[PDB]
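**Student:** Can you read through this structure? Questions will come right after.
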Amino acid sequence: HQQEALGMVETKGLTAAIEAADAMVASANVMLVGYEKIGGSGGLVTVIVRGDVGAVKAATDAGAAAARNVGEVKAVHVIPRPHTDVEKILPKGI
Amino acid sequence: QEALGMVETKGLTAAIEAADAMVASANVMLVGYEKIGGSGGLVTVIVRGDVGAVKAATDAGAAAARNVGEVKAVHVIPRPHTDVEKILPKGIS
Amino acid sequence: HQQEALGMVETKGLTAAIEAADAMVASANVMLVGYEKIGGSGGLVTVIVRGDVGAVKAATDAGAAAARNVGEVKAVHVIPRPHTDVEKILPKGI
Amino acid sequence: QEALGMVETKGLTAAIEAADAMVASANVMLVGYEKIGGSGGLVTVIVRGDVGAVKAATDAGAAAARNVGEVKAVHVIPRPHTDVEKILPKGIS
Amino acid sequence: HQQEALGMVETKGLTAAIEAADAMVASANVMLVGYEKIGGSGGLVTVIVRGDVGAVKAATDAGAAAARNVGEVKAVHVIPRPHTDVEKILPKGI
Amino acid sequence: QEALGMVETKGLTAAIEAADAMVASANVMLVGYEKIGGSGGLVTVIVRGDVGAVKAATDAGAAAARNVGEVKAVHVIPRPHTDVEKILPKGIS
């Protein structure tokens, strides 16, 4: 029994975000939560994933490595969230 | 009525880390995110609760956010002059 | 019997706009009309208030003074509008 | 049919001052605002009415707006080639 | 029997786009398809027209000439599209 | 299942030229446009179909777009790891 976790890769543009998502779901047993468009200078897209801490750490590292060859990665981060309400922290539209 | 706390960051990733850090105490409620945009790609995380709880939560959120991204604003309104529903903007989640 | 008036404080970001709103409703007997997000480089939020010319002049001066300690104030303005249709001039979504 | 007048400003505050100034004559009708964004945070105020009324209103709107903010564009289309509803964009208020 | 065509004039701001549209519909027997707001630094508005290749070439040249006296024209382009499904290529919201 | 192709441009005009060029072969399907914004005014054209068809279409789209505007990104995902519906964002047309 592990701890749940939230993983993010924030890129300039959608193309790099789709490559980060595909790379993330391919590298670990992580579930793709969804994309979040924030736009504003750079046109930022955030790819969010969930799963075991180790899986999410490996997936975000993989997704960022992939996305960097397509576009610019602005942020890469892992939140090891609790057991219950792992997506309570996310924004409503996902 | 209740105190209002805000952390405004450049990007969503830093805003989600600020939110997780802020809700980490049982007496602080996540009101929601508000996307503004501009050069930063500004996201505002709003919380409510007791003055002390909100002061500690926003200080925690900003501390966390900063290690992920850039914090543009951090503020606490201990006694909002109108009902927190009146003072806040229409779309908030 | 006075003249009705419209007051605005336009800031970079929402946090400074919420502080301007709270400061405005605290300083004078002015009603908070609402916020308007315009985004685009700076991420501009406009706080609109209504009431007596004097009240609105005092409130916008107060709101701008407050908002400047939280963020950047881009514009501060008072329109002394007519008796009838004081919000006819505003944009629909408020 | 009727003439079309536009004042495009950097920001909403300057656009509201332009609109108030433009509608200040009984023969000029406020079509609406259109938010565009970009580096300016562009807002377009559109009016309609008689050529003379619209020429005087847009010149008044731009004169006013300029003292509040930056005016990016001012223009009058005296005889729009299609119906004003056809020439304008779908969402206008 | 000619070939159908799609014409575009992309400007910084709406005012220049409305002048480009009015100029386009005045210069040739072209139908105004609609506007597309893309925003992001410059606040780009695209005016799309359809009709005969020659008509669309003359209209876009006219619309761009007009729009340049009101604002900044970012792009001017003509696509001579097929006979069937001339608007299949366009984005849904127009 | 099917390969996924993307061309991301600064502006819509270059994106429409990329799309027209990409669909110019019967075995390539236009998924849709996605507007992102930022300094570029980014528009992403997404296509699907056979690997070879998608490789040739995105190379064609980028070749075309570039003569109209600026191409920010060009990429092909030959074997998307989840269903193409899962990997793509919710609003796509």
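FYI, residue positions are counted from 1 along the chain as it appears here.
Header entry for method reads X-ray crystallography, 3.1 Å.
Note: Cβ is positioned from N, Cα and C throughout, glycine not excepted.
In Swiss-Prot, a published mutagenesis experiment is listed as E:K37 to A, annotated Slow growth at limiting vitamin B12, wild-type at saturating conditions. Under its mutagenesis entries, Swiss-Prot includes E:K37 to Q with the note: Improved growth on 1,2-PD, makes slightly larger BMCs, alters accumulation of PD metabolites. Record note (Swiss-Prot), mutagenesis E:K57 to A (Swiss-Prot position 55): Slow growth at limiting vitamin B12, wild-type at saturating conditions. The unchanged residue is displayed. According to Swiss-Prot, the mutagenesis experiment E:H83 to A (Swiss-Prot position 81) carries the following note: Decreased amounts of PduP in purified BMCs.
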**Student:** Highest Cβ count within 10 Å among the mutagenesis positions E:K37, E:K57, E:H83: which residue is it?
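**Tutor:** When each Cβ's neighbours within 10 Å are tallied, E:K37 leads.
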**Student:** Hey, how far is E:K57 (mutagenesis position) from E:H83 (mutagenesis position), Cα to Cα, in Å?
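**Tutor:** Rounded to the nearest whole number, the Cα-Cα distance is 17 Å.
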**Student:** Measure from each Cβ of the mutagenesis positions E:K37, E:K57, E:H83 to the Cβ atoms of chain D, and list in sequence order the residues where some distance is under 8 Å, or 'none'.
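**Tutor:** Near chain D - Cβ to Cβ under 8 Å - we find E:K37.
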**Student:** How far is it from E:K37 (mutagenesis position) to E:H83 (mutagenesis position), counting Cα to Cα, in Å?
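**Tutor:** Rounded to a whole number, the Cα-Cα distance is 27 Å.
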**Student:** Going by DSSP, is E:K57 (mutagenesis position) part of a helix, a strand, or coil?
**Tutor:** helix
**Student:** Under a three-state reading of DSSP, tell me whether E:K37 (mutagenesis position) is helix, strand or coil.
**Tutor:** strand
